[PDB]
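Accompanying notes for the structure given below.
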Amino acid sequence: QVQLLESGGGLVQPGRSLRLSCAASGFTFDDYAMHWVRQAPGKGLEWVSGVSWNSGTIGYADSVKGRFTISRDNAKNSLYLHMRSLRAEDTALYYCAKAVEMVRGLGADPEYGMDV
Amino acid sequence: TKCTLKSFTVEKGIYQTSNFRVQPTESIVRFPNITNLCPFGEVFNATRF
């Protein structure tokens, strides 16, 4: 089965750094892109970042670009996103999602049509 | 024949002298289809890291 376990956040006073971790299964890690997409409780979903088969990260969202730092632990299927200055715009449900497209989605990594 | 019979005088007849032997022109190597193709798009030909 598939159940992507993401956590790392909690009673976080703004102005501190953390490492949100998503663990994923049901596929091959170092050949599929895990994407951070935030969704605050009461607010719509919003894309954060991603990491691909070549670890091909892309960027961060509107006012958060730069404070975050995206890193992958390919073996144990883990994804660590750095948390800096988490405020009402920077806090949300940091969903981790997988795109269905296989290698060379075109040039870009598989990052569209992530229904899971 | 003169240096085969070891003589400066050879009489009418027939004398085996040497060994005719054709030589190989070129070399040839064969092996079935590769089927060992690599996804360089993942390894080398990658757009975004």
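Quick note: numbers on chain B are straight from Swiss-Prot, i.e. 299-347, in order.
This entry, so its header tells us, was determined using electron microscopy, 3.7 Å.
Here the Cβ of each residue, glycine as well, is placed from N, Cα and C on the backbone.
As given in Swiss-Prot:
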- B:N331 to Q: Reduced viral infectivity (MUTAGEN)
- B:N343 to Q: Reduced viral infectivity (MUTAGEN)
- B:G339 to H: In strain: Omicron/BA.2.75, Omicron/XBB.1.5, Omicron/EG.5.1 (VARIANT)
- B:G339 to D: In strain: Omicron/BA.1, Omicron/BA.2, Omicron/BA.2.12.1, Omicron/BA.4, Omicron/BA.5, Omicron/BQ.1.1 (VARIANT)
- B:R346 to T: In strain: Omicron/BQ.1.1, Omicron/XBB.1.5, Omicron/EG.5.1 (VARIANT)
- B:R346 to K: In strain: Mu/B.1.621 (VARIANT)
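Across the mutagenesis positions listed here (B:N331, B:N343), the residue whose Cβ sits among the most other Cβ atoms within 10 Å is B:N343. Counting only the Cα atoms, the space from B:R346 (variant position) to B:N331 (mutagenesis position) is about 32 angstrom. Contact annotation for chain A: of the listed recorded positions (B:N331, B:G339, B:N343, B:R346), B:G339, B:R346 place their CB atoms under 8 A from a CB atom of that chain. Residue pair B:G339 (variant position) / B:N331 (mutagenesis position) shows a Cα separation of 21 Å. For the recorded site, B:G339 (variant position), the DSSP three-state label reads helix. All chains included, 15 other C-beta atoms sit within 10 angstroms of the C-beta of B:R346 (variant position). Here the CA atom of B:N331 (mutagenesis position) lies 23 Å from the CA atom of B:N343 (mutagenesis position).
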